[PDB]
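Visitor: The structure's right below; bear with me while I get my questions together.
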Amino acid sequence: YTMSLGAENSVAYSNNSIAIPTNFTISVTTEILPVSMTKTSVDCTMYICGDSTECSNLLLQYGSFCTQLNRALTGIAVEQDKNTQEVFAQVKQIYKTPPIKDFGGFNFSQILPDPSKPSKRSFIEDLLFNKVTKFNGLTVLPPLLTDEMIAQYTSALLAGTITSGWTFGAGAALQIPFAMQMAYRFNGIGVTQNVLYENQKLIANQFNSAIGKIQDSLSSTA
Amino acid sequence: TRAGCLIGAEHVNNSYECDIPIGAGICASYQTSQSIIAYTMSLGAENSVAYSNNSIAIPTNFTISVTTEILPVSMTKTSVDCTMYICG
Amino acid sequence: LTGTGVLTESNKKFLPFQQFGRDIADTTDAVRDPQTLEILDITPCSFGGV
Amino acid sequence: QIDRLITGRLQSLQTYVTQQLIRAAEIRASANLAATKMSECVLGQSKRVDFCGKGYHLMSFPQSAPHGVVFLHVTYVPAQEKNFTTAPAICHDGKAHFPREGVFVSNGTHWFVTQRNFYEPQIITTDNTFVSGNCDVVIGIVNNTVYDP
Amino acid sequence: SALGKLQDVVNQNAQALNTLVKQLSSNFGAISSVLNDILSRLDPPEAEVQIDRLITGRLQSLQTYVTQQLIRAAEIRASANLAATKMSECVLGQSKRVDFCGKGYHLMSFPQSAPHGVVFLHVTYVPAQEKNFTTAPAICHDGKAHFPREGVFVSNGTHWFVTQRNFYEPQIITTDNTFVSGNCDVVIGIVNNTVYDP
Ligand SMILES: *[C@@H]1O[C@H](CO)[C@@H](O[C@@H]2O[C@H](CO)[C@@H](O)[C@H](O)[C@H]2NC(C)=O)[C@H](O)[C@H]1NC(C)=O
Ligand SMILES: *[C@@H]1O[C@H](CO)[C@@H](O[C@@H]2O[C@H](CO)[C@@H](O)[C@H](O)[C@H]2NC(C)=O)[C@H](O)[C@H]1NC(C)=O
Ligand SMILES: *[C@@H]1O[C@H](CO)[C@@H](O[C@@H]2O[C@H](CO)[C@@H](O)[C@H](O)[C@H]2NC(C)=O)[C@H](O)[C@H]1NC(C)=O
Ligand SMILES: *[C@@H]1O[C@H](CO)[C@@H](O[C@@H]2O[C@H](CO)[C@@H](O)[C@H](O)[C@H]2NC(C)=O)[C@H](O)[C@H]1NC(C)=O
Ligand SMILES: *[C@@H]1O[C@H](CO)[C@@H](O[C@@H]2O[C@H](CO)[C@@H](O)[C@H](O)[C@H]2NC(C)=O)[C@H](O)[C@H]1NC(C)=O
Ligand SMILES: *[C@@H]1O[C@H](CO)[C@@H](O)[C@H](O)[C@H]1NC(C)=O
Ligand SMILES: *[C@@H]1O[C@H](CO)[C@@H](O)[C@H](O)[C@H]1NC(C)=O
Ligand SMILES: *[C@@H]1O[C@H](CO)[C@@H](O)[C@H](O)[C@H]1NC(C)=O
Ligand SMILES: *[C@@H]1O[C@H](CO)[C@@H](O)[C@H](O)[C@H]1NC(C)=O
Ligand SMILES: *[C@@H]1O[C@H](CO)[C@@H](O)[C@H](O)[C@H]1NC(C)=O
Ligand SMILES: *[C@@H]1O[C@H](CO)[C@@H](O)[C@H](O)[C@H]1NC(C)=O
Ligand SMILES: *[C@@H]1O[C@H](CO)[C@@H](O)[C@H](O)[C@H]1NC(C)=O
Ligand SMILES: *[C@@H]1O[C@H](CO)[C@@H](O)[C@H](O)[C@H]1NC(C)=O
């Protein structure tokens, strides 16, 4: 068929008619980004000339091919380490959430680290890890930051965001009740703050439902 | 270590900022009488935010910080004479 | 066939007519010893960067 | 023969290395994008449209993943919309009154002033509206009474 | 080492060139890495084969160098686009993008040239000294609830003020700092107080 771009929808434009929303929804989306590759390294001498003196003598005629190839692969590995470091290592300290979860009704237990877990990873983190799946001169160097360290970095960033808002990025972390932080955010999107405080329970429930839907989507669709 | 066998490095328990990366969370560096040590690199001093539902921390003073961000813009405009290089 | 590696007691069940193993990436993996009816895994000798 | 084999294997290695370099440039671009998203989306609140999820952005939560990051974008989306009659200004005593922060609306009979992104009608008062010019200039001005507190 | 990011670039290019030059010292299977010697020692029938081997090797080296240069130029173009965007949205204006123009809240930027690169001095504002306070989202005065226009309510223990949220500037709570909405049976965490009316 000749594909249709979308559903036709004419807008009832008029010079003295406006359409104003009376209600809203708090929607949680998921955005996935790659940050690094596998730090592969190849030994040209063993790959080209595995256990053969004559082959190595012949290969030595070709100059410095191996030096520049190994250098490029080493640079690649270093670049991957740098990528991970700059993506995650953006918090000066390691904040941790207090035991009380009085977050204005918001429930983060699905993203905060689980103290009883394989590697202190959160539910969604464990789902993501579970939804993703030699000796011939090819080796795989290990990443500098182990998954436990990356989990700790995400935990620090998440705890800072929860317990301090955005201040922990600008400077010293300044605590604040979560409801007041969301009031700041609503003021930030041109919706007066009273909208939040008059609809706090509804917004909290909607956020929890959205997080649950994200959980189900990740668990169902690989 | 998970990266392999390290020889000549004194394994310490205290964590420090990574200087020479080795791998799998292990970094080595020369420290104090002085010797090479390998340690599980630290991510920074931990901290706890005294969060409570009716407590807010507000600044009273401030500091104007000038940071430095460096960005490369252009390379060296190299040009190679193919026929002269290959067949001088 | 010829090669270099360490021969170890295997865990596979070769058929009575099979001689040479093969990994997924067209690499020799196990062999049948011509005299003793035992299957030997070929693990290439240890190596790595210094 | 070994010269032939060495040339072939060197060419294969060069092709692999070039492909790895190009894919690593791609992944570096992706990692720069992820770092920018984490800086402007998690550590703060972005006002860039469709840079942090469809709708108005509220916040984000990072999550690790094998060689990658996953952002949970919490965003605000208006849902239920109503039709109201509108005016660019209202004429009280020859002066034209415009909303300080909001828009005039009318349910058929009365004129109110509401914030733009959420219908919250408020009686029109000299503290909701600011004066400018007269009623012979604005194209579409309507008549009403501006209550004085 | 502060300018390492620039230095690296330079070094890399140099290194590349060096290898290229050293590729002139390889025989690539020929009988000598010097073209003049092969021309002086052999007649065309086999000098052609020898020169063919040398030409193939040197052409492969040139192609490798060109590809490396192309990929590094793509890298540098990406960095140059980033620098141009920073100069546009950071020097010629004031970016509210977090951490995109220096740690903290961005105030301004100053550009500086540098060999094959640019250096931004990002002037940013960072809160330094902080104090704890007890806070409330709103306060009843006459049944109606008051919310602060700009800033948050704080209490030093006994009294309640309204202060902007980025700098402790306590102000008496009045009807020109706060706006009314509904009544105070819905907001969670409300505290009692008086709202002075000018
Ligand atoms: C705004 O929308 C929300 C959700 O769409 C409404 O909350 C629902 O209210 C109805 C009452 O008619 C309940 O039956 C639902 O269970 C509620 N849903 C949730 C998730 O709580 C809310 O009432 C709407 N508000 C306005 C003013 O229209
Ligand atoms: C946050 O939500 C989670 C679930 O989304 C809650 O955990 C559930 O708790 C109930 C009651 O004990 C159990 O029946 C469920 O099996 C739990 N689910 C999971 C996935 O653990 C959690 O209690 C909520 N947090 C708070 C503070 O209420
Ligand atoms: C438009 O809105 C106004 C404001 O609510 C309405 O006027 C009020 O109508 C209610 C009836 O539901 C009365 O109890 C109030 O006394 C009225 N107030 C005033 C100031 O008149 C008006 O009826 C609405 N008109 C339409 C067509 O919906
Ligand atoms: C909280 O701030 C209020 C306002 O400044 C303080 O009350 C004043 O205290 C001074 C003495 O330092 C008196 O001279 C004023 O007359 C007081 N004014 C009022 C309206 O009470 C109060 O003492 C402060 N509390 C604390 C614990 O610091
Ligand atoms: C703020 O003060 C009002 C008084 O004006 C309190 O309202 C009283 O609430 C109690 C319940 O705790 C009732 O028994 C009284 O009848 C109420 N009085 C009036 C006049 O309505 C209100 O509770 C106070 N707020 C807080 C948080 O303590
Ligand atoms: C480090 O601590 C472990 C116990 O956690 C101990 O067994 C070991 O001897 C310590 N090593 C040093 C160098 O302190
Ligand atoms: C703010 O810090 C400066 C240090 O640069 C200090 O001199 C000044 O007294 C401080 N201000 C207050 C109000 O503490
Ligand atoms: C081969 O000969 C040896 C002794 O020389 C004997 O032990 C072995 O069983 C023989 N193998 C077969 C398959 O006949
Ligand atoms: C507003 O009016 C137009 C036609 O005048 C109609 O098509 C539209 O559905 C109305 N809006 C709503 C939310 O019903
Ligand atoms: C809006 O359109 C109607 C339809 O003709 C017209 O009568 C009216 O004058 C217009 N008003 C403005 C402000 O353009
Ligand atoms: C508004 O009222 C004035 C008189 O005060 C009148 O001249 C004008 O025509 C009216 N305009 C409308 C649109 O009703
Ligand atoms: C606020 O109180 C906590 C007590 O949990 C304390 O640790 C913290 O230092 C206080 N804030 C300041 C700025 O001293
Ligand atoms: C805040 O938490 C305390 C417990 O520390 C509790 O007594 C109080 O009721 C809570 N207030 C609100 C508004 O949730």
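Numbers in chain C track Swiss-Prot; the residues on display, in order, are 546-595.
Note: Cβ is positioned from N, Cα and C throughout, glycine not excepted.
Just lifted these from Swiss-Prot, have a look:
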type    : residues    : note
VARIANT : C:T547 to K : In strain: Omicron/BA.1
VARIANT : C:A570 to D : In strain: Alpha/B.1.1.7
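Each of these features: where is it, how hidden is it, and who are its neighbours?
Guide: Within 10 Å of the Cβ of C:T547 (variant position) there are 4 other Cβ atoms, across all protein chains. According to its DSSP assignment, C:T547 (variant position) is coil.
Long-range neighbours of C:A570 (variant position) (same chain, six or more residues apart, CB within less than 8 Å of its CB): none. In the three-state DSSP reading, C:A570 (variant position) counts as coil.
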